[PDB]
Amino acid sequence: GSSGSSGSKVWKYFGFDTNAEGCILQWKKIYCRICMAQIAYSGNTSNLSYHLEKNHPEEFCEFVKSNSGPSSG
Ligand SMILES: [Zn+2]
């Protein structure tokens, strides 16, 4: 999933920069560079955001830009 991305936005924060004999980069492993934390990847990028929603409330907002009527929350 590299050649042809719709609009990956929830990745700029969680970017895995690894390269070596093992090249774990291939595996499904993600870590928050911002807080040098480790966050496993799930079926979808649902946790990716959640992590911030609680961790970094500043980044979450900037990433949470919905253009529509207000929801309960
Ligand atoms: Zn973080």
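Heads up, residue numbers simply count up from 1 along the chain you see.
This entry, so its header tells us, was determined using solution NMR.
Cβ atoms here come from the backbone N, Cα and C positions, even for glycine.
According to Swiss-Prot, the Zn(2+) binding site annotation covers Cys32, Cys35, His51, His56, on the basis of sequence analysis. Quoted from Swiss-Prot, the note on the mutagenesis of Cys32 to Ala (Swiss-Prot position 47) is: Abolishes autosumoylation. The note that Swiss-Prot attaches to the published mutagenesis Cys35 to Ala (Swiss-Prot position 50) is: Abolishes autosumoylation. Quoting Swiss-Prot on the mutagenesis of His56 to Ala (Swiss-Prot position 71): Abolishes autosumoylation.
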Applying the rule Cβ within 8 Å of the centroid of the Cβ atoms of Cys32, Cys35, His51, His56, what extra residues of the same chain belong around the Zn(2+) site?
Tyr13, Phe14, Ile34, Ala37, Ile39, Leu52, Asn55, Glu59
Drop a 10 Å sphere on every Cβ of the recorded positions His51, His56 and tell me which sphere holds the fewest other Cβ atoms.
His56
Looking only at DSSP and grouping its letters into three states, which state does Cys32 (mutagenesis position) belong to?
strand
Could you find out if DSSP has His51 (Zn(2+) binding site) as helix, strand or coil?
helix
Specify the secondary structure state of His56 (mutagenesis position) as given by DSSP, simplified to three classes.
coil
